[PDB]
Amino acid sequence: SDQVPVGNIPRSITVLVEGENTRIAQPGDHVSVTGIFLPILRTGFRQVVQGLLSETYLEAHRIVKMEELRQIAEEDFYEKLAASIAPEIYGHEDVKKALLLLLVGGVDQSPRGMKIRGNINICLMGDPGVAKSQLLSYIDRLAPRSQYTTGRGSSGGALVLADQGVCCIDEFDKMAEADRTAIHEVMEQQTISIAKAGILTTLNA
Amino acid sequence: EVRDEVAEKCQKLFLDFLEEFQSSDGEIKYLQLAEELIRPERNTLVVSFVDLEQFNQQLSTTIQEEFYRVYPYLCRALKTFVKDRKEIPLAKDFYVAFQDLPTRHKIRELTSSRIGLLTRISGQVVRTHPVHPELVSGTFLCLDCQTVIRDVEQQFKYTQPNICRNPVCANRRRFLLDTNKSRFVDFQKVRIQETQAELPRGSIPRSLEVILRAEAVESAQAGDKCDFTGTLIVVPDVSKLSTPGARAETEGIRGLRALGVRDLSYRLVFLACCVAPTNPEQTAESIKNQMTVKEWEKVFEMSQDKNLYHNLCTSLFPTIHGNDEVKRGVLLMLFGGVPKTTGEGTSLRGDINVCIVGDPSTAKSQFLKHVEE
Amino acid sequence: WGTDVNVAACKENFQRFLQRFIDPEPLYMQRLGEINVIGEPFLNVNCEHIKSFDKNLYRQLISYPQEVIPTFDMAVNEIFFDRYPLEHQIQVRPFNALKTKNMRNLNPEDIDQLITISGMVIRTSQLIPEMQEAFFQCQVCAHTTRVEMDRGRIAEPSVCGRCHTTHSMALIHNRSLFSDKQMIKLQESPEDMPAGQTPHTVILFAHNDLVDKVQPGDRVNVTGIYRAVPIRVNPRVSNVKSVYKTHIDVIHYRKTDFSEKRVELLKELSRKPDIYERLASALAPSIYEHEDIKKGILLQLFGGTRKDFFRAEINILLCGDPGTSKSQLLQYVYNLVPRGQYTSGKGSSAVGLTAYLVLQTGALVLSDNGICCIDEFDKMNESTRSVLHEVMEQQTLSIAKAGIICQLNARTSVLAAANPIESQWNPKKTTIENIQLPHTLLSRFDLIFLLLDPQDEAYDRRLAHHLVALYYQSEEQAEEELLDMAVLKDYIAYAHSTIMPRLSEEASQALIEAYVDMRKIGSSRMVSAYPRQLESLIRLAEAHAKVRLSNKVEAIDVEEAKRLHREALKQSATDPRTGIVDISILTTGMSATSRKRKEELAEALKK
DNA sequence: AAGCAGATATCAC
DNA sequence: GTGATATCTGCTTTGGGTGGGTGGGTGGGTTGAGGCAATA
Ligand SMILES: Nc1ncnc2c1ncn2[C@@H]1O[C@H](COP(=O)(O)OP(=O)(O)OP(=O)(O)O)[C@@H](O)[C@H]1O
Ligand SMILES: Nc1ncnc2c1ncn2[C@@H]1O[C@H](COP(=O)(O)OP(=O)(O)OP(=O)(O)O)[C@@H](O)[C@H]1O
Ligand SMILES: Nc1ncnc2c1ncn2[C@@H]1O[C@H](COP(=O)(O)OP(=O)(O)OP(=O)(O)O)[C@@H](O)[C@H]1O
Ligand SMILES: [Mg+2]
Ligand SMILES: [Mg+2]
Ligand SMILES: [Mg+2]
Ligand SMILES: [Zn+2]
Ligand SMILES: [Zn+2]
């Protein structure tokens, strides 16, 4: 996004990968692709009908993804780590401490190895201009796997991409009933259920 | 011409069965029924499979195992059995229906091994399609020699004659269809579904395509639960087949000349000869005629009973205690008045409306349920 | 063929395997004997056994399944016909106990090799016929011929043998021979999925007796051959895409989730004096101190007698404050019942209550002769409320849509959970005004229970200890509870199968006197009962008789029904102002004191 | 470019 | 010299908007904005 020119729309390219270059890239990763820029060959009668114009693709050749430490851990490390959450924000010391717990997330197993829910859910309710969106924006950038969404920017998916991660829901009271039901079921079962004309399916959330 | 021995034997034995099978009263059961086929709207005869099984078990077994193969010959036997009566045109076609098949199969039991056998199924109708005329045997004119070819069989695809009848003629490509001397049958496509009783637990319903022909058309309605007796067949992908008279229209088997370089897939449809409900111009004289003698004398006795008003009231509502006036009113509603039309074309209502205002749990719903049942 | 497979040697090796292998009488000799006894001509063989005996035979089986399996069939047939002098010859079905591959790691090197994968079935197709032998008839002389299919291609005859005419042989489609095929879609298991990626899906093809052996929702281990097939550019041309599509030819399915002794155990339980309380305790061990609710739910599970003249179904509504254990109870009942459905009253819900070309019946119709659990009862819209009233009153669901007119049977028992409209239950408010539902709908429930949150500290401490103990419960206790639940399920199944209680004379007199007394309570001072309640008693009484495994309803059943009904009313029929006896809140939706106050207000404003 | 329909010259018996 | 049977020639295909909305959406094409009836 930061590289698109002013008042433009980002462009896309197609990359064809073969052999030992497969299974390296996943949706969402930042990659540097070395390859050959080539036109797509048509076939059959479609050679004749189409003119001198061609679609293109990139033929992939290489895909690249893009005791002092103990001492920091040893003393007052909880206070230090919490204070390091969005230092440009002022005065939310205890809220910042709560957000750090949401990042570690609690223990996932019972004492006998049975699976139990560890994920911690937090809701920040307040009047305008108290750095709620700034704090949410910070947590999205810090979290390894996360998705930021607005009440009306998207509806009817981000939860699946945020599995094992953090889902920052801004403007939480602006959502519709359908969106509310999905969030309710995630905080209950940690899954998302969809029905394609009676064909049910369950996704991890 | 090579002759199919099994089918001819089935035809002969079926003609014997139609001629000879005897009812309880000693008359020929199906002669009196075939006597009804002189009407233009009637072309189908309904035959009980139990009667046929009693008459000849080998014939019944052969029919069950080779139904699709032998059905045309059974229809020909019916044609012969009707030929005597003068009123039938030589061009009329007759069809046989089979009513009471002892065994039933589930829609998920319709496998490849059942193709061509006689079967009975149950299903809930989801959709009915408009009626069409379907060509069964075409009459063609040869453009080279002007010879008339008749009785060209059709196989899921508009087929023209392969070779001209005339030995001298060598034509293979140029013919003309003559509608007026061709034979058509009424055709209807229905889509049915598994009944809620049959639907396996936690399973999406399985749907089936049924084809009704001749009298069976327009006899099943969407939402009805119906028993279909017929046969399971395969229907090829017509869109792939090319014929001299018909070009192809935009895996499977390969290698047919009509296929070119294309593939042919198949799908299963049910070809029903009989439809029935799964759970089964008027005038006073006709109403009487529909009834048996015992029923008619019972009706007359009811009409003569001097306590009829009270007896009917008590019989209709036995579970309700008291409220005799309400019962009388509901009975009078059930009998109704005489609707009339004026000289200028306006209507005078003859129906009766009744209202019951009640306290909670006073049995008004009971009145409504009794009337409804 | 580029295979180091000698057919004779492979057949001999496999016959040796069947003769000598011993499971750590040869195991598969016993299997062949069982095949003779039963008559199902299928022998399943564990690939691990073949590996242990012979590592070359295993290696060849995995590398060249298509060539090797038929030799196994020949060997098994020969051996079996020797030992026991069947519609079809026996067919071997090698399988792996555990998956050897992940759906995400299938590679070109695995093409035409035997693999095992685990997954969850999502869709199955209708049957597809495959031609095996074509039937031709001359359109001139009627001479007939049969041609065997060869690698998906058929050699159409060019000239009739009998009459020598050219291009006269027409294919008769419905005189040919066909075999069954089914397309199945297998979804990657949730456990093996990498974090945050959408599930992968695979196509499987089943043939002959393996069709319809799995249904959507099943979790299965599938052993089969990995195939690669070319894709045509368009149907008309013979050009193909350089990238192949793949599927799996299914070879073996493994579904991975009364006896006289069992009947004797059930009857021994039924003889015990306190069977009612034992079953009630077993019903929901996790929930704490809701004894009467558990007893009512047990009676609902058993149900009353199907008279076939009368709803025999028992409807229960649990209303209460948030944070109680209502959803847990509904989940436990849903797991227990065989033909149950768990659903929600909210319209946005994934599973709907209403029936809606494919006719889709709702949960109420699907739960016919079962229990429907409805969690957010108060969140139903008006149309859903009308549908539910129709189901509860008439036990049918009428549809007139898209040209379809029909009535669907819905003989289902409703277990509903309800929350108040406010953030907490309001003692000043009655049940009707606490939950915004019509009184007409509430009057259809046999029992309404109130799950209130106490202010007591001792209750909080006891519940805290209960929950901590559950948080530390051991595996043996969990297994014991599972066994008790299985016993309960078997008991209920047996009772439904064989017990049909009938009213004895003493029970009839008890019921009549009970109704008269309930009426008298109100008549002394209003109305304190209506005839519908009597019906409820009957149902409950019958249910109790079924719990004892008794075909006669006795006075003890009537007494228990009276006690339970009187407890439910005392929980949910109480007027916050004066007392309980007033049932007018259920019948009219308005408290008698409220009605008098409104009459006074109207008269004063009329002054 | 790919494939079916039609026309027509050509081997073989 | 007739019956295949092998070679050659001309047609039109594709889905597409210069081929129409005076062909029809039961012959088949996402995305958004705009009227309805029922809705709250
Ligand atoms: N305590 C604070 N320290 C630093 N910056 C602050 C603080 N409070 C507010 N701001 C600044 O105020 C501006 C508004 O903050 P922000 O958009 O995060 O508010 P908000 O609580 O999400 O508001 P809204 O409810 O209106 O969406 C941002 O520039 C943020 O940097
Ligand atoms: N007079 C009566 N005779 C016999 N049974 C009666 C009588 N009054 C009530 N009942 C019994 O009451 C029940 C009928 O209740 P029903 O549902 O018909 O009442 P309702 O008038 O529709 O009231 P509501 O709609 O308020 O429930 C049945 O048990 C019926 O046997
Ligand atoms: N009586 C009880 N017995 C056992 N656990 C209880 C009880 N009351 C509350 N709990 C605990 O409360 C939680 C139950 O929440 P649950 O989802 O079942 O509530 P609910 O009654 O459906 O309410 P709501 O949907 O309004 O939140 C679990 O922690 C359960 O252990
Ligand atoms: Mg904000
Ligand atoms: Mg009523
Ligand atoms: Mg709940
Ligand atoms: Zn001719
Ligand atoms: Zn011939």
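Residue 1 is the first one shown; counting continues down the chain.
This entry, so its header tells us, was determined using electron microscopy, 2.6 Å.
Including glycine, each Cβ sits where the backbone N, Cα and C put it.
C:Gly196 (mutagenesis position) falls within neither a helix nor a strand when secondary structure is assigned with DSSP, and so counts as coil. What Swiss-Prot says about the mutagenesis result for C:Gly196 to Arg (Swiss-Prot position 364) is this: Reduced MCM complex DNA helicase activity. No effect on MCM complex formation. No effect on MCM complex ssDNA binding and ATPase activity.
For C:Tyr288, C:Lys326, C:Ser327, C:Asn419, the entry in Swiss-Prot reads ATP 2 binding site. The Cβ neighbour count for C:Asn419 (ATP 2 binding site), using a 10 Å radius over every protein chain in view, is 21. The secondary structure of C:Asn419 (ATP 2 binding site), as reduced to three states from DSSP, is coil rather than helix or strand.
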Q: Select from C:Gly196, C:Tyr288, C:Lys326, C:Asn419 the recorded positions whose C-beta atom falls under 8 Å of at least one C-beta in chain A, and return them in sequence order or as 'none'.
A: C:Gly196
Q: Find the one among the binding-site residues C:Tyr288, C:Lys326, C:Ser327, C:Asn419 whose C-alpha lies closest to that of C:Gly196 (mutagenesis position).
A: C:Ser327
Q: Compute all pairwise C-alpha distances among C:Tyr288, C:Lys326, C:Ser327, C:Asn419, the residues listed as binding ATP 2, and give the largest one in whole angstrom.
A: 19
